[PDB]
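Notes follow the structure.
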Amino acid sequence: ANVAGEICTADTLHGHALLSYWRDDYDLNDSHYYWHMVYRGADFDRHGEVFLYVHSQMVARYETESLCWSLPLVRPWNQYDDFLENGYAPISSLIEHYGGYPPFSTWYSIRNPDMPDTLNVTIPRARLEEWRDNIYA
Amino acid sequence: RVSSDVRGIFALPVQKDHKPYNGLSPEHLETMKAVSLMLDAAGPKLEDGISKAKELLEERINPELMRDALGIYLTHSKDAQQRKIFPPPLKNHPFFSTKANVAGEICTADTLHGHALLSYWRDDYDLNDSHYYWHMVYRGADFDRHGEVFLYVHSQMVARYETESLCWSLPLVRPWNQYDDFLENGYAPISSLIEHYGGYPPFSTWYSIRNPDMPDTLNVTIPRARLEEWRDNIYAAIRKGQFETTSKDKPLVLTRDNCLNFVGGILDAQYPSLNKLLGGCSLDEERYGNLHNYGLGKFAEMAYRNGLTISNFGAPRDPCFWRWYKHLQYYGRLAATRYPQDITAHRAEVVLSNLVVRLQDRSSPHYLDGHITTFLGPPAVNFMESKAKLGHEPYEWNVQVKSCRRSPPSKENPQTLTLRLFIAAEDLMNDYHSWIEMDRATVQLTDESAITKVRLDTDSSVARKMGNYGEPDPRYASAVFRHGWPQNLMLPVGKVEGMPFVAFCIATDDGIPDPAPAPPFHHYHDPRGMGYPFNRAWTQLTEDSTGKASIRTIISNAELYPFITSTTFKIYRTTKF
Amino acid sequence: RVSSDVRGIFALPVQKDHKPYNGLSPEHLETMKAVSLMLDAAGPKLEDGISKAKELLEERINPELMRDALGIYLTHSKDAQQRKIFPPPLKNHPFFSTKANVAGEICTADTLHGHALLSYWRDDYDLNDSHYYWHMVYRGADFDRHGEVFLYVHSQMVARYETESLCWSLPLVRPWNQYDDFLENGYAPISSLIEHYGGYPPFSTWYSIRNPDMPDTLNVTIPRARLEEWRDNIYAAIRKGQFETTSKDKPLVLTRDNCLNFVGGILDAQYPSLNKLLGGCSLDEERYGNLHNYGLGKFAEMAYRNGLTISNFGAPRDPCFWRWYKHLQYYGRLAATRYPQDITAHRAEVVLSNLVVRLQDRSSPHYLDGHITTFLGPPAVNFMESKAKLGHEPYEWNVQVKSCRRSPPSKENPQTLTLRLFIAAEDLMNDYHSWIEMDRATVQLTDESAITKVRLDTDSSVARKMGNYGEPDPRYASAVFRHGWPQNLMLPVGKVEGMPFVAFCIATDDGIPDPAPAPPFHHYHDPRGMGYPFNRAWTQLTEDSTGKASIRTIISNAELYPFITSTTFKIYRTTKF
């Protein structure tokens, strides 16, 4: 019935919260949404090239947008035992359907105990790191 | 069909043929009021007023003018009151509608300066709906104390606003004491409202003489210097202790008892009411003028840009009005220290102890007395709110009362006293005017033994008896107090770590109460003056010769003032997504 | 050995047997002044005063008292002036020494609130040394315009402080207009100074009556209410246009000409000087009191903690005094709008055009007229500075002047006029009192043709003629203007992106100058009143009936006011490590 807006408060305005206008942009989100429908179809040779380029190109824009407000550059998720120190909450209208995570959330080392095996195959952090190490090598 | 006539009228849009209206112009308010009386003059029943209204409307009277007139009319109609027919929710106002997409607020590094963070509090729907009804209540013509109420309500919302400011560690408000001042932050109504009226840029000011681009049909020229003169004269009168009358040597002499009513009354140009006390004499309206309402008019004039109807709408939303409200509060400070009062003069023969402010739910395993909780949830954007919707977990206060009366109270001869509860941010505690009223409650004793009186938040004499967004409360079908303080704003927001406040409770003997004024003025009836005992300076402090005495020492002195008690508590801020 | 006697005296430490002294108490200042006169009474030569001084010192008179007395004495001794013997640099003051390690400032997230960033400006050594000498200059007893100078200097430093505030986007100052106000940020002297005196916590206030823990030997009880009454009476008098005399019906009538001198004079309790103009009558000192100096006394009293000698030291460093200075400025605003002045009344018969503010070095390949530069370098911690040392690249201004006089000027009959230069932050431009004086310069014409007058920054009539830290300037061995405005602070700091300001230049005919007052009062001699033409309201605006007129419109109207011109320029902020 009521339209819930965003909680813009001194408590919620940390990290890259100001960039919310850019990340929540409807047309970015609708574009991204269709992109995956486009991408996930099976002539076209260069899936990997496109994958890397599109993602690198949106990072360059996101980071540049960050600099405009004099905010820090993004810390890449290069170390998989890293913390997400700011935590995240979807805009209030979306909180009904899914949630965020608190400050200093991390990957689960092995698995989420409270997440049923029917949703989620156990892939421990170490297993992903090994793949990463091998692609590096 | 009476109720849908009323909604139909309040929905009427201002069109381009309508004579322009300025709901913040004293001249236009005079006209509006006569039209309101016109409605009253059409007969004893509602359908009479509404017939006159329809008639005037199709004669093309301005609908905004009509909304103000009809609002007052309904509020003070005995027929409407008994038929429980009310002016509509603020939500029905034309400005709460477009002309497809719901525009939210621009929260940006560029727009987050000054007191922008407090937008959640100033845009609060229920504060705004309460304020909106308050003016309908106030603008009706038994009720004696318009000036006292005017000053108290405005001073009390300033104390709360300023305290709310301190919670976020923002600066205190600069009062609009100097009329050549700048508004350095500028203001933009929340995007949904920008359609119907605008704000003003950074470093806007009053116009020295007038807005050149504002038609004379909206706005009588009142130069800044003219307002300053009125101010200077009210200043001078308060210090001298008299307001000059039209007749040379019969000044109205200010007294401890009448100072706030008169100072407040004159600020709001209530010369007809105040004059009825001067035994055939008239207050000099040329000397003291109409400072409050012409003052508001200057902010309207400042904001008017390149006539178009101006609605008295959304004043609490705008930071410039809080600077004016704190200026109003200044007159209260002047009068209050000029006419001190004995803090013992109306003591109840009772000993107070053990004052506590607590959560109602005491189940938490970390629970303590004196640790209570607020939360910031999502604003309701369709109800014109921004940044957050404040609320608090249910609280209660209690206090221990034991009689002290020479004859033991009995079921045959009860002791009746009144408990008055105030809180203050610990830093502001020694300023009388920083004390926030939280409750006023009658206690009746029939024994020698100590009782514990308990009061819920939702029973507070100060509170508006509605849920969020004007949802009704079953328990309070009779006395809704629509123009009271919103329950969700009763507590200052506090700090995440828990902000220290002080609770103060005084027990007074108020004698036998005279009958409360008729609706809708029955909420502001107090033998002691609104905001007692913080509404005048205390003689125990003004006459202190040691220099040691403060509000803090007195309210910590259980020995010498047993009918007063105080206790510290903390308010903790929370976010609920 | 005269010079080393003086340094020896100024170095003398207050010891525990010395009778306590309060350099901010009016009672103690009276004593200090008599002691200063005592020094003067010992003879016509310096060695006379210094002999008396030594004598009094070994009689154990308080050394801080002596420093103030000796300072005034030296400043106004004709012997000392001609012998170029001066009161010592502020750097020699005992507080500029320990009792091993040099303590810097605590710059922390906890300590960076309010206006803490402006510390570089308030702690500036040369501002502080200038202010320190100014009081020695001012406190000497021909010179007529103490009150005018008092108000102007304080209003002019407030305009600069507030403008400096805007450059960092900080709030404007809340004036100390309400005496029951809080100081919500609290203050701590830079760590090197904390040894000799302390600050005060957040939300400190005046004491209502007195500091209980402050001995009566330092501090006469002046309750807050007593100061408010004085304030109220000065307010009332300004509006009424008279100050009451001791004799019932001979009030001193305020005039356009005398208002600031009298308002300023009374604020500073200069009843002996002001009374010499009332033809056998006396101003009512009971009604108007000594508000400025007792006011300063209340901040000293507020800051005094658990007697010990109190030095009048470092007032500009403390944010509470800027709130008092802006309160002083308020009296100036009241008087100024009450007695407007004709902006054409003293026009020079001249046409001004082409006003420019520029760098002196125009070699840069991105160079433009109207783009000038400030820098923030390291503070000199040993000179009690913090956060930065402001400075600016060398600038100049120039303007085009062409005669308009009926007889063409000639070498036989020159036209002499005075050019008056002011700047203002573009946002504050329509406030008279926000205009900052930058220069005043005589021009002599001998032809019909246009000249371009050029003025360097370092020749400014407003500026202190010293390098940083009181280093002398060869070119200005005679007129050092030690108590003038520091050259390094002449420009508001500006913004990195270049902050917009407006330059204003008026040409006046000042007639034939009367002889300038004797040293050390020769810097404040102006036929028009200090800060002209921004020192009173303009009649062109107070009498405007259109509502269109502002300072901005007038100073942009080359047609109607050809003897005024204005131009925009930008100040760019820089850091030099």
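Here chain B follows Swiss-Prot, giving residues 34-132, 137-178, 188-352, 361-631 in order.
Per the header of the entry, the method used was X-ray crystallography, 2.3 Å.
Using N, Cα and C of the backbone, Cβ positions are placed for all residues, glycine too.
These come from Swiss-Prot:
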BINDING   B:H168, B:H172, B:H200  Zn(2+) binding site
MUTAGEN   B:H168 to A  Impairs the catalytic activity
MUTAGEN   B:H172 to A  Impairs the catalytic activity
MUTAGEN   B:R176 to A  Impairs the catalytic activity
MUTAGEN   B:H338 to A  Does not affect the catalytic activity
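Overlay of Swiss-Prot annotations on the structure.
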| residue | record | Cβ contacts under 8 Å, 6 or more apart |
| --- | --- | --- |
| B:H168 | mutagenesis position | B:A369, B:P370, B:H537 |
| B:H172 | mutagenesis position | B:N366 |
| B:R176 | mutagenesis position | B:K66, B:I105 |
| B:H200 | Zn(2+) binding site | B:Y379, B:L382, B:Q383 |
| B:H338 | mutagenesis position | B:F196, B:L313, B:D314, B:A315, B:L382 |
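Cβ atoms within 8 Å of the centroid of the Cβ atoms of B:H168, B:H172, B:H200 (the Zn(2+) site) belong to the same-chain residues B:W171, B:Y175, B:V199, B:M203, B:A369, B:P370, site residues excluded. DSSP classifies B:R176 (mutagenesis position) as coil under the three-state reduction.
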